[PDB]
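Accompanying notes for the structure given below.
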Amino acid sequence: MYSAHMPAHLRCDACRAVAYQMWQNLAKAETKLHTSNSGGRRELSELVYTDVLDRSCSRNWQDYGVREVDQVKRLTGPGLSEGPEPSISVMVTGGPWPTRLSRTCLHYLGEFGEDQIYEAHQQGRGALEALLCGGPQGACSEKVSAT
């Protein structure tokens, strides 16, 4: 409970949480600023998408928490369920989790860059998640790379 790092089994969940909140914050800014709809997209200027992304990591992360599911700890919250869940779940929020999620969020900005993240956002929520979390070495990779 003392580490500021995200536990290893939770890195995929954390990555999906970050991708979801980056997408939400950019979409809300496109709406708030009445961004023009040209060519099927609403495109923020570079200063604005950079500011929105950089500040998204400073959000209140009290909507994410840790629960036990089939005897293993998992992180959940907005965006991490494909639909509503049939059964109640009890999760613990706060404590170390906001510091851990904000750290993960800020490090993804530096790893991929705001320009590249915004371009993936324009292709959709799924493309943003694929950029940050997918492919042979992402936190959500489904490939057992040969070693």
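Here Swiss-Prot sets the residue numbers for chain A, with the shown residues being 39-185 in order.
Recorded method for this deposit: X-ray crystallography, 1.4 Å.
Just so you know, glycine gets a Cβ as well, placed from its N, Cα and C.
Copied from Swiss-Prot, the annotated features are:
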- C50 to S: Does not affect activity (MUTAGEN)
- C53 to S: No significant activity (MUTAGEN)
- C95 to S: No significant activity (MUTAGEN)
- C143 to S: No significant activity (MUTAGEN)
- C178 to S: Does not affect activity (MUTAGEN)
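Recorded features from Swiss-Prot, shown on the structure.
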residue	record	Cβ within 10 Å
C50	mutagenesis position	20
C53	mutagenesis position	21
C95	mutagenesis position	20
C143	mutagenesis position	24
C178	mutagenesis position	16
Practice task
Return one of helix, strand or coil for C53 (mutagenesis position), based on DSSP.
Solution key: helix
Exercise for the section: Cα within 10 Å of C95 (mutagenesis position) is the criterion; apply it to the mutagenesis positions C50, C53, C143, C178 and give the hits in sequence order. Expected result: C143
Problem - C143 (mutagenesis position) as reference: those mutagenesis positions from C50, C53, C178 with C-alpha within 10 Å of it - result: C53
Exercise for the section: Do me a favour and check the Cα-Cα span between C53 (mutagenesis position) and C178 (mutagenesis position); whole Å is fine. Expected result: 8
Exercise for the section: Whole-number Å only: compute the distance from the Cα of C178 (mutagenesis position) to the Cα of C50 (mutagenesis position). Expected result: 5
